[PDB]
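See below for the structure under consideration.
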Amino acid sequence: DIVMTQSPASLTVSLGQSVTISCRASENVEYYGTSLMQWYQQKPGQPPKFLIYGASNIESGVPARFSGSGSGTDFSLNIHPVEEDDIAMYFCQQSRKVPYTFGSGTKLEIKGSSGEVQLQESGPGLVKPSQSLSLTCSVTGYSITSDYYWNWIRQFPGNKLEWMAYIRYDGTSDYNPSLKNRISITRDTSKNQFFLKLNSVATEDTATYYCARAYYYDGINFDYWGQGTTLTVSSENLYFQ
Amino acid sequence: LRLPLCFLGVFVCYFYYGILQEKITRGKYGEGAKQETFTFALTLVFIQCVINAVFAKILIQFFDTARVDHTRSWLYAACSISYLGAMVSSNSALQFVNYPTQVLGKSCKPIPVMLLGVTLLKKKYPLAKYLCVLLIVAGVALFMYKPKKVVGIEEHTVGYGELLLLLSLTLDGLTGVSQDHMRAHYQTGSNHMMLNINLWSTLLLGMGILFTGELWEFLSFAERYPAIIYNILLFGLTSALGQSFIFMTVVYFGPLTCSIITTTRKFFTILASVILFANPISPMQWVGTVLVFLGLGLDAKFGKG
């Protein structure tokens, strides 16, 4: 699969400087002349926010300052007038092949320091290894039978994202080839939920799990995100800590 | 073998396709007064669409199925309406004009594609277009147009056949635009697109043929000459096979080989239809086909996207 690489680990800037973040892919990510690149922004303790699709089109509602450029296997996100609002971690993602991947991410810091669909996650907090686990995502204000993809993603410590799986309203579902033999995804339109089930968990699954909604246009775009639920797997009952 | 040295598949498939089309459409059915020309065009396109759809379904089933389509149905319907319109109009054009003229007219997609691109896409081709198109224009003026239209077809109001040819060309251009846009924005594989558009066209054609009261009616024609029942079927099958073989050329040795093969096949079909069925081509005319084909090949060679 493609291994996305972000060269600048972290950067320091003042207010009134042009900031450019690079991103590279191991294989060409253009299909019939269209580049399949997405850029997201994530503030601390918050789910990522969808910013750019296609490497050149600014999502509606994003301030005009943000822009993208590049092609082939090199892309760059540029903001000339950085303000106080845009201080977060920026991720670049590719959608050329089924196992969608996210980069290691780059951190930017200032020197000197009913109508909408609501998604809510739930599940156990602490679980010993070698035991099956289940997590639920509930959707309100919308019907999961309409034209939208519903995805499960997880983020490890260190903020290394890894898309887990997704299900389409048609009932078709897709899995990550690495995890295809362990995890299962199911849904229920009567109670408007969808569940992710993991078999024989291990200590390596300690992470934060999100359920998100996405639509396909020049590549999958995760428009809406949930609050995310923590999951810690270890050989003890966490008490007085 | 299996290399471009002898790609017998596409060659024989489309050769039989063309010969069968010329035989069935312009066939001299009946004798003397009791003569009934082939006035049915919707049925043939419907049969061809059904066969293409079933072959595409079998091909996708027997080949990779991991891919998941992302296109929307209404886009498929919008493409299919223009696709079936183009096919039906082009097929009906054969009831008035000669077959070589029909194939020459249907082999002039560059003009409409350039026109639509300039009008809407505003794409600029400083040398690829607007410079090599003069060859196509000169060739088409040589063949379909007389010196000053005063000898031959004459300068009288052209028959409905040429207008139908123009309609087919316009619909083909629109279909190409829609297919290109859909592929660019949704990344749809060839097999899924062909299957979906063929299914939509089949449904629309069935509804139309039933409204027109043809299927319920025209079967008497087949009864009088049962042979047409077999031949037409074969025709349709051939087309499907070609598509399958075309897929190979897409994955093997790129699309330039398929384009040149299509051009040489069209020239060979012109030669066959002028040498077998004896459809005389006036003098100072073959040069027109030469000019058109040379321009098409040059475009496919120089200044090709």
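Going by Swiss-Prot, the residues shown for chain B are 12-316, listed in order.
Cβ coordinates are placed from backbone N, Cα and C, and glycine is handled just like the others.
Features as listed in Swiss-Prot:
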MUTAGEN   B:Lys117 to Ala  Loss of ATP:ADP antiporter activity
MUTAGEN   B:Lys120 to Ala  Loss of ATP:ADP antiporter activity
MUTAGEN   B:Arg276 to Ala  Loss of ATP:ADP antiporter activity
Distance between B:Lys120 (mutagenesis position) and B:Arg276 (mutagenesis position) at the Cα atoms, whole Å? 16
According to DSSP, which kind of secondary structure is B:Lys120 (mutagenesis position) found in, if we only use helix, strand and coil? coil
Among all the protein chains here, how many other CB atoms are within 10 A of the CB of B:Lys120 (mutagenesis position)? 13
Please report how many Å separate the Cα atom of B:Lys117 (mutagenesis position) from that of B:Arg276 (mutagenesis position), as a whole number. 14
My understanding is the cutoff is Cβ-Cβ under 8 Å with a sequence separation of 6 or more in the same chain; which residues meet that for B:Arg276 (mutagenesis position)? B:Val21, B:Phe22, B:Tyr25, B:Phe26
